[PDB]
Every structure is written in structure tokens, then in C-alpha cells.
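Just below is one structure, and these are the notes that go with it.
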Amino acid sequence: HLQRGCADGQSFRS
Amino acid sequence: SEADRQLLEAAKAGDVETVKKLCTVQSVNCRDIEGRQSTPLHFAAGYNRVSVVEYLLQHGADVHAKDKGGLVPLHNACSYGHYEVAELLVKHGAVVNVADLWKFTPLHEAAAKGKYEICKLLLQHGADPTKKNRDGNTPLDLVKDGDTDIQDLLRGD
């Protein structure tokens, strides 16, 4: 689902 | 507006003092038009900025607000494994069975990303492991082969 993209954010603060 | 850009950037960065300076009744729920319309709370949730999440919630951020793709901040928290943020959002009334434009729920996100404790949290608050997204896939369907613990959790067996 390329149109879906991804949520703003990331798992590691580093 | 420049102000809204700065606020969104501060939320992303976890810059609490700048959020405090720029957060107004008019900006607390602004949207990142040039991106995917994330709100300050989406950014704080996704980037695990706990203090900012708390402040924004206290000052009237909408836990239910959907971005351009239908994600609410709980999706962002769950997809990136931010347990404390997820619990703050749920405690403040977040709907656990919320679905984006593709019928992905936060449980779909946590399952696919291998986040056991977040899956368990969602389940304790009534998340439905049988909900299919537009692909006809449940959260269980999206679990990696290696995560047999999450599989067992979602199956209830």
C-alpha cells in the first residue's frame, strides 16, 4: 500500500 | 504559518519549552499541510516525546484527530513501540479499535511491528484481534513468523 505511506515517527530516539 | 511549522517541529523534537511558547488554542490542533497532516500530538506520539504528549493533551490536543491517511496518534505510538505514550493516549480516551483509511487499527500496527506489550495493552482495553483491514488481514495475519509469543497472545491460545 504505497499510497498509505507511514506514520510520522520512529522507534528509537537515538 | 511559520508559527505552526515551529510548533510542529518542536513537538517532533521534544522541545517542551518551545511547545509551551507556541501552543495556543488556535495552534494546538494545527496540521502539517506539507506532509501528511500530522498534528502536534501525532508528532509527539510518534517520536516518543512524553512530556510534550502530556502538555498537548492537557492543553486541548485532540486524541481522536486523524491525519491525511486516517491515522490517529495512537497508531503512531503503537507502530513505533512507544508503550508509555500509548497508555497516556488510551487513558485520555483514545479509541483502541480506531481504523485508518485502509482499515488498519493500532493493533495491526503493533502486531506487524512485533510489539508484544503494546499488543497486550490494546487487548486489555478491548482491541479486537479479529478485525480485518482492507486486505482482509487481521492483526494476527500480520505477525512475523518469529514472534510466536505475539501470535499466541492474539489467538488467545
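Using the numbering of Swiss-Prot, the residues shown for chain B are 490-646, in order.
Per deposition record, X-ray crystallography, 1.7 Å.
Just so you know, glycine gets a Cβ as well, placed from its N, Cα and C.
In Swiss-Prot, a mutagenesis experiment is listed as B:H553 to N, annotated with the note Enhanced hydroxylation by HIF1AN. According to its DSSP assignment, B:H553 (mutagenesis position) is coil. Around B:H553 (mutagenesis position), the same-chain residues six or more apart in sequence whose CB sits under 8 Å from its CB are B:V561, B:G582, B:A583, B:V584, B:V587, listed in sequence order.
For the mutagenesis experiment B:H553 to D, the note given by Swiss-Prot reads: Enhanced hydroxylation by HIF1AN.
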